[PDB]
2 protein chains.
Amino acid sequence: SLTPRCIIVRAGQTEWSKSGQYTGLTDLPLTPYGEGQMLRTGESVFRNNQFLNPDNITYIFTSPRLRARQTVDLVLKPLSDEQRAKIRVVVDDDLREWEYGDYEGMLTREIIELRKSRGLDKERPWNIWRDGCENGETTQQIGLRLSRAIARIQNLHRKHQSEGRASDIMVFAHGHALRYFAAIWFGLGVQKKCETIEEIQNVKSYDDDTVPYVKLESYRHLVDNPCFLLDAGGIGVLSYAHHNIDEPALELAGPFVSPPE
Amino acid sequence: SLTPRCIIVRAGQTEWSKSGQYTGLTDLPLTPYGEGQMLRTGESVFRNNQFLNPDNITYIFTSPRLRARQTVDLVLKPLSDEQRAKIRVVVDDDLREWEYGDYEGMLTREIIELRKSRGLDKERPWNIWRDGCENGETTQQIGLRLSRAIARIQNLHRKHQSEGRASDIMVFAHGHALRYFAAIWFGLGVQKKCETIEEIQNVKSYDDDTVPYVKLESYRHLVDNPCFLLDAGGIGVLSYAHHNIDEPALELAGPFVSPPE
Ligand SMILES: O=C(COP(=O)(O)O)[C@H](O)[C@@H](O)C(O)COP(=O)(O)O
Ligand SMILES: O=C(COP(=O)(O)O)[C@H](O)[C@@H](O)C(O)COP(=O)(O)O
């Protein structure tokens, strides 16, 4: 039975994403162009190309942000009611974007100028993946919460493979969160034992009894840029080598596969 | 003008690749199924989806192996004579597969059995990315030659971007070589100064005067599995963040892009 996959999908275009402004918590909608964009994406992957087979989708995880949720609706439009009824949708707060704090709605170069004026970054340039954001999340905070979601997804994958089913699980989220998610999925960054109060607690970030909570002994986080590109409405694919959930791997073809004979 | 890209393409199916046998120097052809498969891939990326625009392809680099070259022919079949005339094709020996030496045409598990019988791998399992192959290439050796090709390609990218043109450069090669190639492209592994006689010399691995040779001061190589999947006839995409050749990045969407408005 087909190796399980995690399909990452970045929210479609917003007014801020279009112009490079850091959109974290701000609950922006898709632009009219972004709606069209995500509609076309859904048609490409389901109808025109069959890069995804609905019969194989088991779970869709989404950030609680409007633009992620809108992206789920538009991308899944090509499905029949029957196909939809068999797919479970779960809103997971662990998949929200990096909390930018003071940097919300700013540009990269504005962030650099703001920090320089606070007297930081004297020895080396700011690097979100190492430093986090003043009044927002550190890298260990985002790494921790994405690890918990990854553990939940990989646990469903293992449960499904052992029930003899295919399992594509979709994750709709954001540009930083998803690059980060992909990075640790396949082993980037460092391993950190769960020890502090923050690191151990059940957070209760989603509400859906069919998704077992997995309590982490340890987690991964980044200390440097993993150097990924993922555009607004871009799609990436995470899976496993040799049908083995213990060998998570990055699919270099993203969602592309050669057309069947 | 569009950020330059390197489009990696793995040779289509062979009799050995279908069955997991390590195909290095052995000059196998595509199976009949593999031909069909690469023909359909070409139509998907140029005609049915336009994931690739021929007007933007400047160079195609290919391993000297028959199966890679055959893959070039079939994937580019949808192009007109006019489009082909403007694209330069370069055979580059630096893009050959990992030299397997003793392991040629063997299965992973056979290689493990063979090594265990020579009394190796007592402390930890064989890991090609660290250990290389008896009578074949070390990881340094492959990392060095792939680094030279990367430098040549990125130098053409920089020359083109500074001439104001788009540049998609395709690289047709092999499963280990391309995963390795992708891993170091975006900064995995370690930096090693060029110092030994091997590391410094001009090897003359291609013959095309329009490709400036770049003499490396230093190179990258892996010391561990980068955990990528890339199937036979799989397509990946390497590029740069912020239109900057000094920021090479992995495209998580491989060749997928949402259909234009
Ligand atoms: O804030 C966004 C994420 O949220 P969504 O737009 O996905 O909601 C993006 O990740 C970009 O604004 C961004 O900073 C890209 O930074 P880069 O790494 O290119 O220097
Ligand atoms: O020899 C091949 C490359 O040659 P082409 O078939 O691409 O020429 C492949 O790289 C396979 O042999 C292979 O071992 C996959 O290893 P894995 O990582 O799955 O454990």
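Since chain A takes its numbers from Swiss-Prot, the residues it shows come out as 3-263.
Header says: X-ray crystallography, 2.5 Å.
Cβ coordinates are placed from backbone N, Cα and C, and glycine is handled just like the others.
The note that Swiss-Prot attaches to the published mutagenesis A:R12 to A is: Impairs catalytic activity. Taking the Cβ of A:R12 (mutagenesis position) as centre and 10 Å as the limit, one finds 27 other Cβ atoms among all the protein chains shown.
The annotation substrate binding site is assigned in Swiss-Prot to A:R12, A:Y24, A:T25, A:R69, A:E99, A:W100, A:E101, A:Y102, A:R181, A:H244. In the three-state DSSP classification, A:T25 (substrate binding site) falls within coil.
Mutagenesis annotation in Swiss-Prot: A:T16 to A, described as Impairs catalytic activity; the structure shown retains the original residue. Cβ neighbour count for A:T16 (mutagenesis position): 22 (other Cβ atoms within 10 Å of its Cβ, all protein chains included).
Around the Cβ of A:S19 (mutagenesis position), the number of neighbouring Cβ atoms within 10 Å comes to 23. Quoted from Swiss-Prot, the note attached to the mutagenesis of A:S19 to A states: Leads to reduced substrate affinity.
For the mutagenesis of A:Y24 to A, Swiss-Prot gives this note: Leads to low activity and reduced substrate affinity. The structure shown keeps the original residue. Cβ-based neighbour count (10 Å, all protein chains) for A:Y24 (mutagenesis position) stands at 23.
What Swiss-Prot notes for the published mutagenesis of A:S65 to A is this: Leads to low activity and reduced substrate affinity. In sequence order, A:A13, A:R71, A:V93, A:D94, A:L97, A:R98, A:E99, A:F174, A:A175, A:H176, A:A179 are the residues of the chain that are 6 or more apart from A:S65 (mutagenesis position) and have a CB within less than 8 Å of its CB. A:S65 (mutagenesis position) falls outside any helix or strand according to DSSP and counts as coil.
Listed in Swiss-Prot is the mutagenesis experiment A:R69 to A, annotated as follows: Leads to reduced substrate affinity.
In Swiss-Prot, the entry for mutagenesis A:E99 to A states: Impairs catalytic activity. The structure shown retains the original residue. Under DSSP, A:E99 (mutagenesis position) is assigned to coil, being neither helix nor strand in the three-state scheme.
For A:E99 (mutagenesis position), other Cβ atoms within 10 Å of its Cβ number 25. What Swiss-Prot lists as active site, proton donor/acceptor is A:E99.
Experimental mutagenesis is annotated in Swiss-Prot for A:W131 to A, with the remark: Leads to reduced substrate affinity. In the three-state DSSP scheme, A:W131 (mutagenesis position) is classed as helix. Of all Cβ atoms in the protein chains displayed, 22 besides its own lie within 10 Å of the Cβ of A:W131 (mutagenesis position).
A 10 Å cutoff on Cβ-Cβ distances gives A:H178 (mutagenesis position) a total of 21 other Cβ atoms nearby, all chains included. Quoted from Swiss-Prot, the note on the mutagenesis of A:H178 to A is: Leads to low activity and reduced substrate affinity.
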Listed in sequence order, the recorded positions from A:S19, A:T25, A:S65, A:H178 whose CB sits under 6 Å from ligand 1 are A:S19, A:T25, A:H178
A:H178 (mutagenesis position) falls, by three-state DSSP, under helix
Any idea what the Cα distance is from A:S19 (mutagenesis position) over to A:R181 (substrate binding site), rounded to a whole Å? 15
Report, in sequence order, every one of the recorded positions (A:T16, A:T25, A:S65, A:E101, A:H178, A:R181) having a CB within less than 8 angstroms of a CB belonging to chain B; if no such residue exists, report 'none'. A:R181
Is it possible to get the count of other C-beta atoms within 10 angstroms of the C-beta of A:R181 (substrate binding site)? 26
Mutagenesis positions clustered about A:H178 (mutagenesis position) [Cα within 10 Å; pool: A:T16, A:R69, A:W131]: A:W131
Could you give the Cα-Cα distance between A:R69 (mutagenesis position) and A:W131 (mutagenesis position), in whole Å? 23
For A:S19 (mutagenesis position), the three-state class that DSSP assigns: helix
